[PDB]
2 protein chains.
Amino acid sequence: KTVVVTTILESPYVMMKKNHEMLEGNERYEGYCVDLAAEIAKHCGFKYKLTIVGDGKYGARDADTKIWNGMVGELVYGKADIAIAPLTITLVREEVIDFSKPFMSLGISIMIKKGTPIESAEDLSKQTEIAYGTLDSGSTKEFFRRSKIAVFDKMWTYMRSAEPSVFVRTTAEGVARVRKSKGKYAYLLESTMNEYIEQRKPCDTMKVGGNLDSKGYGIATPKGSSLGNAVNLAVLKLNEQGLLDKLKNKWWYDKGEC
Amino acid sequence: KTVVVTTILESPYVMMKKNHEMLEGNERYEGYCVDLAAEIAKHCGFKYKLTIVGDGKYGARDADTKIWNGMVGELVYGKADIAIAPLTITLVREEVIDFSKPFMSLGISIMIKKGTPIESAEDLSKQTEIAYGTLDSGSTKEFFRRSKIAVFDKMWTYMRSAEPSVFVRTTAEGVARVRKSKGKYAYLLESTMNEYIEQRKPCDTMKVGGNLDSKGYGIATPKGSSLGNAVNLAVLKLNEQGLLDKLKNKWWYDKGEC
Ligand SMILES: N[C@@H](C(=O)O)[C@H](O)[C@@]1(C(=O)O)CC[C@H](C[C@H](NC(=O)c2cc(Cl)c(O)c(Cl)c2)C(=O)O)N1
Ligand SMILES: N[C@@H](C(=O)O)[C@H](O)[C@@]1(C(=O)O)CC[C@H](C[C@H](NC(=O)c2cc(Cl)c(O)c(Cl)c2)C(=O)O)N1
Ligand SMILES: [Zn+2]
Ligand SMILES: [Zn+2]
Ligand SMILES: [Zn+2]
């Protein structure tokens, strides 16, 4: 009865410990979600195996095939018991899997190279010298596509039409584009990742502005799972013990480089 | 099949409309939670009657008698079908009722009279000229009592034995105390209330510093309620439509007096 935990290699949530690539078991991994998994398992009393999601995806339903990929798919199709990862709680997902209460809050935020004269989304939408974009298939893009806020609608119209593309294939590519673009590119991404990258060498990026929206990460289990209730109370307990904030501080700031 | 909704009279969540003392029905009430109930009801397809919690309490279990008071009491003792109110999601409550995903995020924050030279909790912790405190019974006090964080334990050491007492019996008392103390008292309270009060005449208080913790308000239903699932999905849907942010803006800022 070892619980299969699906997760995704994403710093600082889940990372290969230095020189552990040829070792085995859960002990290979470190990070915020590894710490959280250990605490969840301790409090619900189960043994578990951390497994990295095969396709490296979080979880979206293919428009055409209607098949769920990523961690959500591993839960929906019965290949994992629990997903402990920075998995956003969303309507479409909650329709097919169960989420705990959020263990971390976040929102959409702007990443700039230090010195870029931009302080807000409004600032970006007013000008054209600084290009801006987001992940090509992501939550951020969808936020802008659906938004009725004038400023965000203005940004969406600029982004959808800009040429060559302002969208990027991965977060790493978004960050590289900010870093290499001499202040002429800003990247819109989850605040949690923005604040992480701000603490990494070469310390040349900054988070600016308030968050544009408000969402949370949750631990996910298959519908009807007998683990769901326990995991949920465990998340609330860990929050009340200050453990979630302690873990955030540890992996973002105590281990920070700036 | 009219759903009985319990709530509590707390601005700007639920308020008596001006001069409506002698009027009847749902129409007497206005506010953020009144607007939210109307959305939840519409999206889940039910008719409802708003009632104000009998005993004016949120929901605590009497340590001795183990009886639940307030809105939690009304769900668990069968007097109301759903609570839509600024009810914090906590471990002890989630053991006896179900919570929706949070519709609003919040945390402990600092309220000062404008002009007071304090910018953060750490600032407060390093001095004694400005007294500071919290509701004498409630989440905030317990947060500080429990906290292993240096600055917070230091503040708890101070408040525990402060004289005259730094604690206040109600929230209006805490606010009044800030307002009347000529800059010599700071009040620790929910960030949502802090930012509401900041927009209310006489516009003489200020919210300072980041939040000291993170919590959420959720809609509460009894275990096994036939409403739980739909309400949870409605809350996610409203957040994604941008409606929860639109509501917060409406009741805090659009109707603000400052
Ligand atoms: N925490 C992640 C997530 O839970 O998917 C992020 O939201 C992330 C992103 O920023 O978009 C990280 C990469 C990943 C990409 C991709 N996700 C999406 O396509 C997506 C995600 C959400 Cl939450 C959504 O509402 C919509 Cl309309 C689409 C993934 O499946 O690998 N999703
Ligand atoms: N939104 C309210 C809540 O849901 O009870 C507040 O948290 C509030 C407070 O700030 O304490 C407002 C009045 C009310 C008082 C009282 N509740 C408590 O005493 C309490 C509440 C929480 Cl969330 C908690 O973690 C602990 Cl350890 C104790 C009551 O329920 O009327 N609780
Ligand atoms: Zn090792
Ligand atoms: Zn523990
Ligand atoms: Zn609606």
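Every residue number used here counts from 1 along the chain in the order it is shown.
How was it done? The header gives X-ray crystallography, 2.0 Å.
Cβ atoms here come from the backbone N, Cα and C positions, even for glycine.
If you look up Swiss-Prot, you'll see B:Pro86, B:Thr88, B:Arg93, B:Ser139, B:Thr140, B:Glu190 marked as L-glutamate binding site. Using a 10 Å Cβ-Cβ cutoff, B:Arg93 (L-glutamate binding site) registers 25 neighbours. In the three-state DSSP assignment, the secondary structure recorded for B:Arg93 (L-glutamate binding site) is helix.
In Swiss-Prot, a mutagenesis experiment is listed as B:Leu91 to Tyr (Swiss-Prot position 504), annotated with the note Promotes dimerization. Strongly reduced desensitization. The C-beta environment of B:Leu91 (mutagenesis position), restricted to residues of the same chain at least 6 apart in sequence and closer than 8 Å, is empty.
According to its DSSP assignment, B:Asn239 (mutagenesis position) is helical. When Cβ atoms from all protein chains are considered, those within 10 Å of B:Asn239 (mutagenesis position) total 22, not counting its own. Looking at Swiss-Prot, the entry for mutagenesis of B:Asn239 to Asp (Swiss-Prot position 775) says: Increases rate of desensitization.
For B:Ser139 (L-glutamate binding site), the same-chain residues 6+ apart in sequence whose C-beta sits under 8 angstroms from its C-beta are B:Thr88, B:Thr90, B:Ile108, B:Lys215. Between the CA atoms of B:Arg93 (L-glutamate binding site) and B:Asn239 (mutagenesis position) there is a gap of 23 Å. A distance below 8 A between C-beta atoms marks B:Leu91, B:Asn239 as the recorded positions from B:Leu91, B:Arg93, B:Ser139, B:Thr140, B:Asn239 lying next to chain A. Distance noted between the C-alpha atoms of B:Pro86 (L-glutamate binding site) and B:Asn239 (mutagenesis position) is 16 Å.
With respect to ligand 2, the recorded positions B:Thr88, B:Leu91, B:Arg93, B:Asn239 contribute B:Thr88 as residues with a C-beta closer than 6 angstroms to one of its atoms, given in sequence order.
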